[PDB]
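A quick write-up on the structure given underneath.
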Amino acid sequence: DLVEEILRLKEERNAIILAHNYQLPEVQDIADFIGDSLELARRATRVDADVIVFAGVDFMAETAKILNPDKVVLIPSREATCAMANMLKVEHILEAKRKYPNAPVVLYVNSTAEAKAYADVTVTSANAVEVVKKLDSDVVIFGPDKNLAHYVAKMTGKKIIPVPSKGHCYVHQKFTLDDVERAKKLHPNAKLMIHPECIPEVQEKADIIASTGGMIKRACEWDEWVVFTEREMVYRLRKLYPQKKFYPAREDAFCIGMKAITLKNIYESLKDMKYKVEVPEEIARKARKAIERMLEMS
Ligand SMILES: N/C(=C\C(=O)O)C(=O)O
Ligand code: SF4
């Protein structure tokens, strides 16, 4: 009975479980808070727990550690990684920063703490449009996702410099126009939730374009949705709105890094206090300054 033992160990450790929307259904059923990365980290800043067990990928647990340095942030598996965030290196930021020294370095939250030390302001897939448009410069260095960069470039009108060149998410890259055509034929009455990390030609056929947190907010606008993101988001939406109907655009659209977290290693995470996520004091200083600047900009 892992559920019973995890709940006991969670109490004995004075811990709180934070799970991303892409986590397995069994993981979400035992989580205290569920949402996207920045929300989960921002919800922990008002909470007294000694330990944070972050059911998510590496950069998410890092962000929680930067915003909660007084807590022990545990990751159940060091293999829970984001393939897109690891594509962006500091050699890529310093390169574009040499040719555009007046362009601010805007980095997606899906990035390493080391990369955030060179960023002037972080952004999520929910506030990227307003933050970039509120910036003083017309040139913006944006990464690592080039598909989100295209969406921000199309909404703000400012020329976006994507960094790196081929930075993208392989999960949301799976969605093609044939998946859009297949959805409209299987569910003709359903609207289309499409994540901004999808390719632009898929974005332009969406009913709404929003992050997983935005999909939850704007789900009330219709009773039937086809979800173009990680498949485990469908379970999250079904638990929140049981009266509505949700369908995955692709069942094979799954994140290996997210699936590295199971109910077993969460139990072992609380038992052995592993694996601790630490961020250099140096790096957490500048990375937090970019996050707090994002929060001051909504
Ligand atoms: N972009 C989000 C998750 C991810 O990229 O893994 C989100 O929840 O908005
Ligand atoms: S889905 Fe794409 S972006 Fe979100 S975590 Fe898995 S890999 Fe990184």
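Using Swiss-Prot numbers, chain A covers 2-299, in order.
Including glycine, each Cβ sits where the backbone N, Cα and C put it.
Listed in Swiss-Prot:
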type	residues	note
BINDING	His21, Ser38, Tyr109, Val110, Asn111, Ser126, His196, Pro197, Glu198, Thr213	iminosuccinate binding site
MUTAGEN	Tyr23 to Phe	Loss of activity
BINDING	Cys83, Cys170, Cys256	[4Fe-4S] cluster binding site
MUTAGEN	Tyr109 to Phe	Loss of activity
MUTAGEN	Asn111 to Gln	Loss of activity
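Inclusion criterion for the recorded positions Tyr23, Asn111, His196, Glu198: a C-alpha placed within 10 angstroms of the C-alpha of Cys256 ([4Fe-4S] cluster binding site); this criterion is met by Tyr23.
Counted within 10 Å of its Cβ, the other Cβ atoms near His196 (iminosuccinate binding site) come to 29, all protein chains included. Around the Cβ of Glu198 (iminosuccinate binding site), a 10 Å sphere holds 25 further Cβ atoms from the protein chains shown. Using a 10 Å Cβ-Cβ cutoff, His21 (iminosuccinate binding site) registers 28 neighbours. Separation of the C-alpha atoms of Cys170 ([4Fe-4S] cluster binding site) and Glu198 (iminosuccinate binding site): 7 Å, rounded to the nearest whole number. Spatial neighbours are here defined as Cα atoms within 10 angstroms of one another, and by that definition the neighbours of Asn111 (mutagenesis position) among the binding-site residues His21, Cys83, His196 are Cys83.
Applying an 8 A CB threshold to same-chain residues 6+ apart, the list for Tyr109 (mutagenesis position) reads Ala86, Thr123, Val124, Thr125, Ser126, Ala129, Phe143, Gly144, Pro145, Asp146, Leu149. Per the record's binding annotation for iminosuccinate, residues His21, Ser38, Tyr109, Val110, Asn111, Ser126, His196, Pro197, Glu198, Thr213 show a top Cα-Cα distance of 17 Å.
Secondary structure from DSSP puts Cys256 ([4Fe-4S] cluster binding site) in coil. Residues from the binding-site residues list (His21, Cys83, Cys170) with a C-beta closer than 6 Å to any atom of ligand 2: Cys83, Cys170. Counting every protein chain shown, 28 other Cβ atoms lie within 10 Å of the Cβ of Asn111 (mutagenesis position).
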